[PDB]
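K.L.:
Take a look at this one; I'll ask things after.
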Amino acid sequence: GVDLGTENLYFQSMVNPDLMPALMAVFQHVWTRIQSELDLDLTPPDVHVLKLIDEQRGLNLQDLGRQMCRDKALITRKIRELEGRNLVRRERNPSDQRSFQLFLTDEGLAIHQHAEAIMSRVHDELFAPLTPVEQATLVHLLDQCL
Amino acid sequence: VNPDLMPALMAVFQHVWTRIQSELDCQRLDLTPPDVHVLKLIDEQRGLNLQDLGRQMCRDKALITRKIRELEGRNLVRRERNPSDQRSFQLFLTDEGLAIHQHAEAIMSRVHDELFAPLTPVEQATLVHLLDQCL
């Protein structure tokens, strides 16, 4: 028959079937605007990598991997592509014998700041039709999912 | 607009993407969350063309063709010329593509249920309603 790996053929899902399509439709509205106003093929994980490097000055490949829940080999490949596009740079860590730390270049920081500005602008427009009470309910519900 | 809204929604998008990607990695499905969705759209809309896939994925012709050629290279998807319009391709899953789609669908069924399990059915309906008001 059909191989489902470690999945159960009788698994019963109870999630509201409109939840994942509603969140993906919101994601598409946000991502389309980011892609259009940036204009280089940055993917949503690329944008998150830049954010983590900017917010955690000098973090290493192991800590980035752990935060992205991706294996060290996959995240190093991603960093080498971003290095190639002059968005990220590796610097020798002084507190070690031979290890490296990640930093954004001037171009990498500029892309991160611009994308963040687009996100801020697009979210303001998208959720303006919600009343302050509905916005607080939305925050509370999104926070419960972590 | 509530200043905690954009960070909360972006943390949820990032948490959902990360969880799906980890679950696919854990069972060695060499797929990303948009690939899973591409396979689903091809399976549910038999013989859909590349233009209609592009529109549904919100991707220009160049990016969606690249994605389909990578899946074709992995023998998951088949491109067939539309007999009524030889300039256009119709997309189908191969036997291997269908098998990977069915496995990915059983993972997503469990993963989607686990991701929103912290919300009660009433809270999930409220979340849908609030997201829908923004279209």
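Going by Swiss-Prot, the residues shown for chain B are 5-139, listed in order.
Just so you know, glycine gets a Cβ as well, placed from its N, Cα and C.
Heads up, here are the entries from Swiss-Prot:
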- B:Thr69 to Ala: In strain: PA48 (VARIANT)
- B:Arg70 to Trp: In strain: OCR1; leads to increased expression of mexAB-oprM (VARIANT)
- B:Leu95 to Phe: In strain: PA41 (VARIANT)
- B:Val126 to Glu: In strain: 58823, 65629, 55699 and GRR (VARIANT)
- B:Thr130 to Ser: In strain: PA36 (VARIANT)
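Tell me what's around each of these sites.
P.N.:
Secondary structure at B:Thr69 (variant position), as computed by DSSP, is helix. In this view, B:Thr69 (variant position) is surrounded by 17 other Cβ atoms within 10 Å of its Cβ, with every protein chain counted.
Cβ-based neighbour count (10 Å, all protein chains) for B:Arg70 (variant position) stands at 13.
Long-range C-beta contacts of B:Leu95 (variant position), restricted to its own chain and to partners at least six residues apart, with a cutoff below 8 Å, comprise B:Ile46, B:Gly51, B:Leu52, B:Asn53, B:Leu54, B:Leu57, B:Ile72, B:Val81, B:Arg82, B:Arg83, B:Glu84.
Within the same chain, no residue at least 6 positions away in sequence has its Cβ under 8 Å from that of B:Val126 (variant position).
Neighbours of B:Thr130 (variant position), defined as other CB atoms within 10 A of its CB across all chains, total 18.
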K.L.:
Using DSSP, would you call B:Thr130 (variant position) helix, strand or coil?
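P.N.:
SS state of B:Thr130 (variant position) = helix.
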K.L.:
Would you kindly give the Cα-Cα distance separating B:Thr130 (variant position) and B:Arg70 (variant position), rounded to the nearest Å?
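P.N.:
Spelling it out, the Cα of B:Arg70 (variant position) and the Cα of B:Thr130 (variant position) are 38 Å apart.
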K.L.:
Would you list the variant positions among B:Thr69, B:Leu95, B:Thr130 that come within less than 8 Å, Cβ to Cβ, of chain A, in the order they occur in the sequence, writing 'none' if nothing qualifies?
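P.N.:
Cβ contacts with chain A under 8 Å: B:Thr130.
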